[PDB]
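Trainee: One structure, as structure tokens, below. Some questions next.
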Amino acid sequence: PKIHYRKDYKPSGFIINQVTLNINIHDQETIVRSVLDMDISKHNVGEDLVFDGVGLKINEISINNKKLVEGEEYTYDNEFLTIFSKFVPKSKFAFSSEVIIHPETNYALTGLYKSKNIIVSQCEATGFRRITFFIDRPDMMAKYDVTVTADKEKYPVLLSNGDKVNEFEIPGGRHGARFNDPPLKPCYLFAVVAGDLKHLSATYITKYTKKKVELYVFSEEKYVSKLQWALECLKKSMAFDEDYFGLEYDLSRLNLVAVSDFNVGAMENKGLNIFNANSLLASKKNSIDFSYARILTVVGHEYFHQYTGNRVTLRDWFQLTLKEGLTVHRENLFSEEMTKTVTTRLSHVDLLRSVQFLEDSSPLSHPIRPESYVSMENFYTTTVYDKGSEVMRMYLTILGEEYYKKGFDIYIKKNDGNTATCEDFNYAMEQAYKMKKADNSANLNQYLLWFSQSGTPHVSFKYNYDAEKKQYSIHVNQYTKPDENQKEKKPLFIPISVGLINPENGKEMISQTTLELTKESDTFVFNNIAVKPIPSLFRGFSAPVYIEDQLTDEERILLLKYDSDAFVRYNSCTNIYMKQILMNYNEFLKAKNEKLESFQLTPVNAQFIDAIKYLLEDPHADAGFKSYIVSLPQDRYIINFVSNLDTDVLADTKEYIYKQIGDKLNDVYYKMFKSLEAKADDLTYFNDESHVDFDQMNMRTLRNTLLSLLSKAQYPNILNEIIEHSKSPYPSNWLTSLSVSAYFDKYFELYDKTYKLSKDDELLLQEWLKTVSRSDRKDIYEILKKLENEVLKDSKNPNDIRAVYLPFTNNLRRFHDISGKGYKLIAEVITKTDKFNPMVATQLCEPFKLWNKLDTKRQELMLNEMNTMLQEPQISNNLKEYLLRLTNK
Ligand SMILES: N=C(N)NCCCC[C@H](N)P(=O)(O)O
Ligand SMILES: [Mg+2]
Ligand SMILES: [Zn+2]
């Protein structure tokens, strides 16, 4: 098991200047001929020429048009092709090869593969060596000239990077196209697509040079009518980069291609972005509302990579967060601007504090720039992407918008066309920082610890108000727990966006203020503060930390009602729920441990319930925000706060608190579910493919959240509402009608009805599977066996597999059944999946991420299954590294 370390980076002793490819696709095989025009670099020391090449069948290899001889001049072990140096030329030379590969049986979805009737490549991070021999690393920049040939009836549309420069017929019903891409790129940005594709297209005229860019969006014929929203998202993302960053697309064409078999999200191959179909295709009739924000986010993300990844490039894979965290940050600024809803930012924070904080306190914890890896395909994580994004967003918080834009433009100007490292970005932000402070000794050297230090910092607070002096003090402390990567943790540069709210009238008492905490502790004093304020802390969630606000529930309720910042309101509500959860959890645990015949539970704070009602009833408050306040914090957020968590006790805890609140508010919930109908379900623009109303979708979210509350509660006659909801034209509503019907005898009648509505659209069927898998059913195990037998079968489609199993794994009572049957079930699936797609097998491991956080019993049950999987003689290297790291072994 070979380990790559970041401090071992050294430039290659070779150069590849030019690639010329001929890819000939036949029914039973694909033949790839390649010529690499190569040189010896200044770093060369007479070493063997070693190419990456995985799973390739050699017909022949040459240097300078002379065939090499296996054994005497080269060895190939199905991973590395070693050409002994005595046979490697000392000046410029040509390497050439012809290999056979088999996209039809390439179910790992890496390299060249077949998805249904489309041939498509995926090369990031190490897929190009599955297509042909190469020094497959991102600093090897080259020019590419690519020819593809195929049966014309089966593959009429042929695509690769660059300009299509020739199209030609070939006898026996075949054809070819040649594509030349002169600008240098790394091999992971190469792509090819062949298929009977249909398209929509538009022309975009750039803002400054007025260049015409042609936009093409492609899918299989059946779904071409679901491409319109994606095309609209593409125009939006080009405008945003133009308007916010001043940046224009450089190429004459940009193609977006949807495929059915894909490994999560999309891929930014230069001018040829390829997407999971679930992140490109939607229609109002056949998609849930979530698809619309998802397409916007993923199209935008792949577009923004054109600068941050494709024009400014990575020196090595350890810099991954420099393109990924920075592109997610760019993505999030665009989505916030396009949706105009506060729930966009809150949804990002909700994701980070549940999934990413869990990772960062697990044995898998790593900093956003790791020090080593075995498998690159395990490095594409929520920490690298989403914590990376919060690190990139903190520069904007520290600088503000004008100087942030200056620093960013410095980074692009200086590094356009070249590789870069995380230091280069920090350097650019520092120059902006020096200008902003007006002080050329000011620096961001301490900022660099955000790249190297793992774990989530904890930030805690104490306060002092002197009423005679009108003087208010905020005492702040930071700490990060030691973990496997650092013995001692150092204090970070933590920007704390704050306001001070007057508790008498709800008004702001100070101007915008961002505290820079740069030491282990500091005291921040404010004068002329006329009354004791309530502090509004980490506005916008201004650093990726555990916030310990040390406020009373009285103060938190006042913030929730009156504060101006949506995140502080939401966080105050979160902190009230957490104090409640921890209290009832310990009360239930003590009763279970002591086998009590009777015990008491602390009720939910009545003024908090009142504050929720006050907000729900406010006709001017936001529907998306309302849905957050009636929902308890996610299970994976809660688990960050409890040791040895017993999942049954936590389920009983959530049940009690939901019933306490429902016993007071269910009439208000019912009333709102009814009065919301008109605007939420308005069909005015149902047949307008480009009209997307985020506010209206948030209204539907709230209706569907309230309907779920009322159904769990068995509110009188709610089944009438459920049944009517099932007749809605919106899939978000009728799939909701399936989930909430779980509590009634009508479940299976709705299962059949919604199956029939979903079964003829591949992506809608996947959404139906997720609904079933997530259903709160006592017979959920029998229902999974039914999905396997009747719907899933032996599908190797990652979307189908993920849809059937992942939502089930979040079922707190049932996945964590104390017999361990749930863990056994998922382990069996992981091991089956690993035989053909180790990436998806690793994704299906996700519930095991918290194994060492649960009660003794469950910890032992999960560890048993992990060890069973590790003992499988046919385990992939990718699955093995992951589980070895997760189990500390
Ligand atoms: N887990 C992997 N090895 N594959 C991910 C490679 C592609 C990620 C794309 N760059 P995205 O960040 O979705 O644009
Ligand atoms: Mg092979
Ligand atoms: Zn990306």
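Numbers in chain A track Swiss-Prot; the residues on display, in order, are 196-1084.
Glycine is treated like the rest: Cβ placed from N, Cα and C.
For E319, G460, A461, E463, the entry in Swiss-Prot reads peptide binding site, with the evidence type a large-scale study or a structure entry. Record note (Swiss-Prot), mutagenesis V459 to P: Severely affects substrate specificity. No effect on Zn(2+) binding. The unchanged residue is displayed. For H496, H500, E519, the entry in Swiss-Prot reads Zn(2+) binding site. Among the features that Swiss-Prot reports, active site, proton acceptor is placed at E497.
I would like each feature placed in context: is it buried or exposed, what are its neighbours, and how far apart are things?
Mentor: Long-range Cβ proximity for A461 (peptide binding site), meaning a same-chain Cβ under 8 A and a gap of 6 or more residues, is found for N468, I469, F470, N471, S474, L475, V493, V494, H496, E497.
Cβ contacts within 10 Å of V459 (mutagenesis position), excluding its own Cβ and spanning all protein chains shown: 15.
Counting every protein chain shown, the Cβ of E519 (Zn(2+) binding site) has 25 other Cβ atoms within 10 Å. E519 (Zn(2+) binding site) falls within a helix when secondary structure is assigned with DSSP.
Reduced to three states, the DSSP call for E497 (active site, proton acceptor) is helix.
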Trainee: So which of the recorded positions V459, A461, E497, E519 sit close to ligand 3, that is, with a CB under 6 Å from an atom of it?
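Mentor: Among the recorded positions listed, those whose Cβ sits under 6 Å from ligand 3 are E519.
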Trainee: Just to confirm: which same-chain residues, 6+ apart in sequence, have a Cβ under 8 Å from the Cβ of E319 (peptide binding site)?
Mentor: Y383, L384, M462
Trainee: When you average the Cβ positions of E319, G460, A461, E463 for the peptide site, which other residues in that chain have a Cβ within 8 Å of that mean position?
Mentor: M462, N468, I469, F470, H496, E497, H500
Trainee: Around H500 (Zn(2+) binding site), which residues of its chain at least 6 apart sit with Cβ under 8 Å of its Cβ?
Mentor: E463, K518, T522
Trainee: Work through the recorded positions one by one (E463, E497) and point out the residue whose CB has the fewest other CB atoms within 10 angstroms.
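Mentor: Comparing Cβ neighbour counts within 10 Å for the recorded positions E463, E497 gives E463.
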Trainee: Between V459 (mutagenesis position) and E519 (Zn(2+) binding site), how many Å separate their Cα atoms?
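Mentor: About 14 Å separate the Cα atoms of these two residues.
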Trainee: Please find which two of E319, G460, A461, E463 have the most distant C-alpha atoms, given that the record lists them as binding peptide, and give only that distance in angstrom, rounded to a whole number.
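Mentor: Of all Cα pairs among the recorded peptide binders, the widest measures 13 Å.
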